[PDB]
Structure formats: structure tokens, C-alpha cells
Amino acid sequence: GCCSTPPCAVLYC
Amino acid sequence: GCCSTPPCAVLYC
Amino acid sequence: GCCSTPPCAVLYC
Amino acid sequence: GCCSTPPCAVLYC
Amino acid sequence: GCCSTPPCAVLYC
Amino acid sequence: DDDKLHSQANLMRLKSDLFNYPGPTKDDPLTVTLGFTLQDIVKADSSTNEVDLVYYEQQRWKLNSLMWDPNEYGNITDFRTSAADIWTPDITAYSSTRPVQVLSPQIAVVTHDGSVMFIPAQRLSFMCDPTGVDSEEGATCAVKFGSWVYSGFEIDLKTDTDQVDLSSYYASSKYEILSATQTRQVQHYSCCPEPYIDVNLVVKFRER
Amino acid sequence: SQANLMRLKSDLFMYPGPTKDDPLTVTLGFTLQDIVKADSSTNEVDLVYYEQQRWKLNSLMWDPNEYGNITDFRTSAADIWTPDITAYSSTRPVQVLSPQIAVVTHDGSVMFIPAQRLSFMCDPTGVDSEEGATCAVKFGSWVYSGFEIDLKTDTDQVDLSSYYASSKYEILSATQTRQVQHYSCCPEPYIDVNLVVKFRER
Amino acid sequence: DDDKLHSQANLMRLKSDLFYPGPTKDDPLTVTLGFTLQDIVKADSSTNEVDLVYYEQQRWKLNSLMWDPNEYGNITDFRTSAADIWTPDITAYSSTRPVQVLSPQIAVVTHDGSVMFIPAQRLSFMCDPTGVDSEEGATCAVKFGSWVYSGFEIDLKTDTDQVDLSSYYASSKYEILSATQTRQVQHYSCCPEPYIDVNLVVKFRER
Amino acid sequence: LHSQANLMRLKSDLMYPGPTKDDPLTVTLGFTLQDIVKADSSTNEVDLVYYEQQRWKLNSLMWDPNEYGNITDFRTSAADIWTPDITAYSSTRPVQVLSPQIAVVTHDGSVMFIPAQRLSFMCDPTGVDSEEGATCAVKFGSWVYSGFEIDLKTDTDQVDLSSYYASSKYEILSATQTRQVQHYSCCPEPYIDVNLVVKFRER
Amino acid sequence: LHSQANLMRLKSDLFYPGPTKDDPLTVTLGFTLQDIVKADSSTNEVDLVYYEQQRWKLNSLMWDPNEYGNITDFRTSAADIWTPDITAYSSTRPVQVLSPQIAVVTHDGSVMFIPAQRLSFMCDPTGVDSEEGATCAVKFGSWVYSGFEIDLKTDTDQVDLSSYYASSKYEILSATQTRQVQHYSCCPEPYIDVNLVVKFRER
Ligand SMILES: [Mn+2]
């Protein structure tokens, strides 16, 4: 998280 | 019995 | 319950 | 025989 | 490939 | 054959006319009668405290919107119909450990008085400590069944008998039934004005 | 030719099922493939078999001559009514091993032969002896009595010719027979077909 | 019986009258989450997976579902299948098997526009049970949050940080030492949105 | 975006009742064996993971590429079209599909469909721990069509082993796919199957 | 309330036959490995849990935000849109979806989609109980589209290990995701896949 937080990862990873 | 016979049970039980 | 009773919990918890 | 073969069994068994 | 590469296989096998 | 043709046309008209109800409400409560026919205790897992039963779950309710005059319909007293085409109660085991598996078709019978009867065969895993199963006193386990979302003001849940039907219990099962009972329970909580109803299925069993 | 089959199918396609005034004969047979497993910790047996079903509908017959001499066709079993024949003593949902496709002949006969895997109640005790274990499973309609569905077995004894020769279990004998039952409470005949299998460790 | 008919007609009328593309940054939504833990069924120390059975209480509120009881014969609430309305995508972030639903999936909608939804679930998630056979027991954790909504679209809350244990199976293989459910808001230096989750932390031991 | 609208036009421009004695269909079948996962000698079941190649041809699925901006082929979901009911005659479990189910249709009406699958079937694995290994076979064939409506071919006798997982628990001694034609005393039709025969041993 | 109606109007107006050789698509792919659950040495299968990130862009999902009350993006069920057929080429069980399947769509026509999955695939774990550990590999690629229709890419060769479960039975020594482009001498098309190579040992 970011990349391990799905609604964050979906936008920026 | 009637109640352990599904097409009988569904009718009279 | 109340909160461990699904039809109670769903109204009041 | 024929009844072991699905497309034969369906017509003749 | 080719016949073990699904998108190749589905064209040329 | 005039005979076959009329019975078919009458049934189609009856169904068509009947399928032309939003579930029970406090001002329109539904009585649902619940009973069990226990076929088999398949498995008791002492490593996870789960037990698997195979049973018929008998459900009966009655709706004014499913009443008809048999005379108006070539004396059809009842018909069979897919349980998915009509409303069914949401009776659920409260302490299951796996999704119920359906072992039979799901088809209801509707009678001209508006009685619906539904008897699905099921396998259910539920929370149960099988300690004492290998002794003569046996083990005792219980699971409550109730509406998921309806209080006793909308669904009045009851039995016809306290005795679980054992007439077709598998005679060479791993487990023999010492007793099987189904009992209405009503709970009142101080927070809340509604009564809460479940049917408590208590099974006492042991190794054969 | 294709055109004629499309027009036939179009012509034929809703049947509301059998009634007391329109009863249906359903013929049932079994082609036993393999007893995969016998579990004595739970008393379940897993059996792979073909289940032959036949019935006839007036609503499915046509004259071949009005349709380019088509005498039959195949159709998905979902496109038609099929009977609710069920194992009454299974312990798991039945597993379908094949497509579900029927053959419909011009006289209105329907044949349907799905492969299945069934777990059912069975005490395998004695399977490690010469005499074998014996187990039985009932099939019947789920909701129709003998007045609306007249369930019977076909002529042929149980088909053993496709039974897997290298199975962990051999079939010593298998029978399929009909039973008609009457209860004092009720006027209807209740019918079930019993598949009785006698089997042992190969 | 006249009373029965008006009750049905009014519900039907209410349902068609009422019958939403999900929350947005301009129209955000508060979802309140809670757990009622029934049983720890299995703790597998060969794969480090643990199986829990629970009720997951969810609650949210929409203006577009408000009505006046008086305009509809004093209907204050109704039931509808969860698949007929929108539901929040609250998910375990570290499960190891698809979640199994153990109950009907039915929502209650109240006249003020609260929707409440209590599915029963079995969950396998990542958990090392080392210690479970000692007096101190084991501790495991799993976070629950929206799958695609940031805290700008879904504000995720609790009513308490105490998991409901009033219903815990008294003859489970496992005893519960404590069970908490903690809301955590988090910003990441990369990104503008707050991200919210509820951390389910269970400390348990062999009974 | 003009190509897109062309494809959309071709797909919609384009109900087949299946093959008949008057309008028979040839299906070409082939296997790409990836792995023998497990040989269970307590139940006599063996699990295989393979691609199943199917190919047939329908006149109703023909078009001129010229009338459709030079589209010579397209991809569509297998549910959108008729597919043959080719099936293992001795599986012990429902076949598990491991991939999407999508076919390619070409302008000459050719349809090719390559689903990945896992199959449990009846097999006695005695010998699997010897140099000679074990041999097992399963027949594949139409469930409901005889040789008069579906003719079942292969391109090659040889099962494709170019993707065989070399670090499998089992090595392949041989893998063949043979066309067989049987006639029974009772019945006028030829019945065709492809016999998948695999000889293997512990690596 | 104006925002709700703008969102609904947008979805209505927007709601594609797939990519073609004339209208190709780029699909960017990345993995976030969360856990190696199990390594079965009796069947040579390994079970992984991961998030799989996918991104592509369609001209047919572009919009002017100004025309729609300044909406820059929305969320929607992955069923409501076309998604790429990216599949593991050597799984041994069908892939298990652990999460909702909901994409984000942006006004420039970008689609982002990150479902969580559990996969069993072919893997000899020999040496997983030593220092050098074991190594396993699995290709991901379109099922039916070649490099001419779908160009598969990764943003980085490093598999994201930021949510790897430290208390897993297995630690990661290395995890890469590498784009690979092959031409087969038979055929004119480029075939593209992404190799997920994972090196791991017992913790
Ligand atoms: Mn009135």
C-alpha cells in the first residue's frame, strides 16, 4: 500500500 | 413411511 | 442475540 | 457393447 | 510454440 | 386424449392466472411449518468439531394469492413448480460451517387452498463436538434453524411434531441415533419489541 | 435440409409436466462403469455410471414427410422438460460427467443418457472377503407419484459390459428392479427403482 | 384480511416507486462494519491458513431510499435480495480461498434510507498458528476494506472495536483470548487519497 | 475505428442446428499433453492436464473479406457458437476447464477451439515404478452423434509433447491418439472415437 | 444529486468486439505476490496467492469530463466491459478469484483492473528445503490473441513483494516478471508472454 492496498494500487501501480 | 418418501411427503406431510 | 440473532442484528446492530 | 457407446446407446438402448 | 502456444495453436493446428 | 389435452391446458391457464406477493410483513405475517427427516450422519470430525448430516428439510406455508377453485380448472387440486418461480422462506441453519449442499431437485407443490410444500434434500456441516461418541452415553449436538431476516412478527416458525422423522435413517450408518428432536424456541431481548423464533434441532448419537 | 430441421425445431418450441390425467411413463436403466471408491470411515461409495432415461411426449411427434424425412434430432437437455428422477440416498450432489443432450425421435420419444458420479450411502463391510459387500440405492421422482410418473426399468438386465476391467472393485452382480408401494394414509402408488450392487476388492 | 391486502399493495407500491451507480468523491458514503465471530474451525500449520466462521454486519445509508412511512401505510422497513440493490465491496485483503457464504444474502431497508446486510461467511486467510498450543496462544490479523473505493468515496467505520463474541462456539477447538476490529486511516506519500481499513485481530488458543 | 464497426457488422450478419446424416460434419481432434499430475493407485484414477484441439468447418460461417474491410478471421466466445460434444467416455470426475473458452472463426468457415483442461479418468497405474511403466487409455468421441453425422479425425497419430512439463512426477514413454471405427451387430451406424493412449513411469 | 445523474448518464451513453490486427491494444501486466501457500512434492504443484494488475486503454471509453459534470473516472463491474483473456499457460486447476471483479475507468479511456487470485501450477519444488531453494516458472499470455492484436507489457521486471506474507511457510529469494517475444518459423505473428519466475525456500 500503495501497491498492497487494492483501491490505491488500481490507480497508481 | 409417507413422510420419508419425497413425492408423498410433499403432498401430505 | 440480539446481535448474534441475524433477524435482530440486521435491524438493531 | 452398443450400450457402452453413448451415441449408440442413446438411439437403441 | 507453435502448437503449445494457445494463440498460435488456434490458428495453425 | 381430449383428456390429456384439457388437463395440460387447464394447468397452463391456472399457472398463468396465478403468476399475475412481496414476502411476509408485520401486517401480513406468515406461518411457516418446519420439520426434519434425518437420513444419515455421514461424518463426525473430532479434529475440527464439525458434523455432516443428510436430511430432508420440510417446509409448508400458505398464501391467499395461491388459492383457486378446482372447478374452474378441470378439478386440478395441486401442481408442481420450480421453487425458483415463487417466493420461499429464508430458513437457515445459524451455526453451519459450510454452504449447504442441495441433493435433490428443488420443486414445490402448491395446493388449491394456497398451501405450498417444499422438501429439499440437503447435506449440512455444522459446529458440533463429537466427544463421547465412542461411549454408550453418546454425544449431543444442536443447531438452530431460523429466518435470516424475518422476526417472529413476519415469520411465525413452528413444527407439527417435536420428533425428527427417523423412519428412513440409514440402518448401516457409522452412527446410530439415540434421539432426534426439533423444538420451537422464542427469545425476547430487552432492546427490542419483536419475538425471535428458531427451531432447535438436537441430535444425540454414537458410533455403531 | 438444415432449413427443414430449423423449421421443425421452431414448430416444436411450454409442456407443464405430467399430471394425474396426463401421466408419463419414464423408463430407467443403468450402465455401470466403475466403483471408484468405498469409504468405510463414512460408509459412502462413489459410482460412475451412465443413466439411461426414456419417455415419450405427444407434443414432440411430427410427420417426417412434412420435414424432409427427418426421423430424429439432438437437442440440449435444457431446451426440453426432463423428469426429476433422483437418487434418494445420495450423500453428495451428483456430478455430471458428460454433456446433457437428448435425442428426440418423430414418434415423440426422448432418450437421454448422462454420465454421472454418485456418492451414496453404503456400508462396504465384507468387501475384502469372497462374498463381497452388498449395497443398494433407490431412484424415484422427487415430486411425482406413480399416478403422474410411471417409473419403470427397461428389459435389459444391468449393463456390465462396459464395467472397467481394472477397477479397484469388481462387480459380482447388479440388478435393477421396480418397487410399487402403498401407504394406508394415501391413495397414490409410490414407485422407486432399486439398483442393488454386489461388489468386492479385485 | 383487508389489512393484509393493503399491507401488500403498499409494499409493492413503495418498491416500484423507489426502483444508483455507487458512491463518488462528490457523493461519498459511510459504511459501518462489524464482526460477530462464531468459530475458529481449523488452524492449518502446514500451510499457515486459518478458517473463521462469522457474521459480517454492514450498514450504509442513501437519501434515494428514504420514504415517509405515512404515505405507505406505516411501512417502516422491508427486505430485498442483496443482488437487487448496490452493496459495498468490502473484502478481506489477505484471504487464501474464495469466501464462502453460509446464509441467504438479504438486505433490510429502513424508511430513513439505512440498508443493513448481515451475511454469514467462512473465510480462509493468511495466519501462522505458532503458539496456539501455549498459554499465550497465537495472534492473527486480516484487514477488511473496499476493493476499489478510496476513503473519498467510502468512509469505512465501526461502532465498537470489540468483536462480538456473545455467539462464539463454546466447544470450538479454539478458545478466544481477544478479538478486536480497528479502523485505520492511512495516507501514502505517493497519493492524494486517504485509505481506510478495518483490522480484525484475533488472539486464540487450543481449548 | 472503421475496422471495429466492420467486425461488429460481420458478427451480427452472422441458427445452426448441428450436423445431420444429410449434412455431416468432420471434426479434427488433437491433444497437447502438458502434464500427468497424479496417478492414484488407491482409486485407479489418473489426472492429466492438456490442451484439446478441435477443428471443424461450417458453410454458414463463410464470408468474403472484401465485403468486410479485409477481416480474415475473428475471435468469439465459445458460447456464441455451436461446438461439438466431444467427450471422454471414461472420466471419473467432471472435466475442469483451465482457460477461457474462445474460438477463432476464419472466412472459409473454419472454426478452431483450444481449451485447456484437467481430466480424471479410469486408469490402473501398476508398473509405474518399473522401467516398463504403466499404460492407460481413454476414448474421446461425440456424446450423441454417430459416424453418419460426425466424422472424427486427427491430423497425426502423435500426441503433442512439445509442452510436456519435464519436471513432472511422471515421464512419458509414449503418447498416441488413434482413430477407431466400430460397428455393432445391432446397429447400422459407424461409431468413431479417438483413443488417447499414454505409457508413462515415475521420473 | 446532480453528480448521481451525471454518472448515470455517462454509463448509459458509453454502454467493443475486442482488438484486431487493424486496432491493436496494449495490455500492461504486473504481479503483487502475497503468499506461496503450498508446495506439493507428491504432485509437483505449487499454490500462489497474488494480485494481478491489468491496464489497457480504449478509444471507445473516452469522454470529455466537462460534458459530464467534471467526472474524471468511475468504477464498474468487470462484467460490464470487455476484459483481456490473459491466462496462465500451465496451471493445473482453474484459477480461483479471491476478490470482487471491479475495474476503474478513466476519462482518457484507461481501464484498470486488479483482481486477487489463487493459482495452482506445474512446479517441481525440489530443493525448496535448502539454501539455493527451488525455482518455478509460469507463463501468462492472451489465450487467443497474438502480438498483432494484443501487445502485452510489464512496467518493471520486479514482482512487487511489498505485501508478501512474512510468516508464509516460504520466503522469496527472487520474483521476476519478464516480457518475452517469440517468432515461430512456421508463422508470421509475434507471440508474447510474461514469465513469472519465482525462487523460494522454506523459512
Ligand atoms: Mn381495504
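Just so it is clear, chain C uses Swiss-Prot numbers, and the residues here are 44-56, in order.
Just so you know, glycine gets a Cβ as well, placed from its N, Cα and C.
Here is what Swiss-Prot says about this protein:
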type	residues	note
MUTAGEN	C:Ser47 to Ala	No change in inhibition of alpha-6/alpha-3-beta-2-beta-3 (CHRNA6/CHRNA3-CHRNB2-CHRNB3) nAChR. 4-fold decrease in inhibition of alpha-6/alpha-3-beta-4 (CHRNA6/CHRNA3-CHRNB4) nAChR
MUTAGEN	C:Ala52 to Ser	4-fold decrease in inhibition of alpha-6/alpha-3-beta-2-beta-3 (CHRNA6/CHRNA3-CHRNB2-CHRNB3) nAChR. 11-fold decrease in inhibition of alpha-6/alpha-3-beta-4 (CHRNA6/CHRNA3-CHRNB4) nAChR
MUTAGEN	C:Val53 to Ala	37-fold decrease in inhibition of alpha-6/alpha-3-beta-2-beta-3 (CHRNA6/CHRNA3-CHRNB2-CHRNB3) nAChR. 2-fold decrease in inhibition of alpha-6/alpha-3-beta-4 (CHRNA6/CHRNA3-CHRNB4) nAChR
MUTAGEN	C:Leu54 to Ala	50-fold decrease in inhibition of alpha-6/alpha-3-beta-2-beta-3 (CHRNA6/CHRNA3-CHRNB2-CHRNB3) nAChR. 6-fold decrease in inhibition of alpha-6/alpha-3-beta-4 (CHRNA6/CHRNA3-CHRNB4) nAChR
MUTAGEN	C:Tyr55 to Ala	150-fold decrease in inhibition of alpha-6/alpha-3-beta-2-beta-3 (CHRNA6/CHRNA3-CHRNB2-CHRNB3) nAChR. 21-fold decrease in inhibition of alpha-6/alpha-3-beta-4 (CHRNA6/CHRNA3-CHRNB4) nAChR
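Looking at C:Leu54 (mutagenesis position) and C:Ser47 (mutagenesis position), their Cα atoms lie 12 Å from each other. When other Cβ atoms within 10 Å of the Cβ of C:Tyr55 (mutagenesis position) are tallied across all protein chains shown, the result is 14. Put simply, C:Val53 (mutagenesis position) is 10 Å from C:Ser47 (mutagenesis position) when counted between their Cα atoms.
Close to C:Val53 (mutagenesis position) in the fold, though at least 6 residues off in sequence, lies no residue with a CB less than 8 Å from its CB. Counting only residues at least six positions away in the same chain, the Cβ atoms of C:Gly44, C:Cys45, C:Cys46 sit under 8 Å from the Cβ of C:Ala52 (mutagenesis position).
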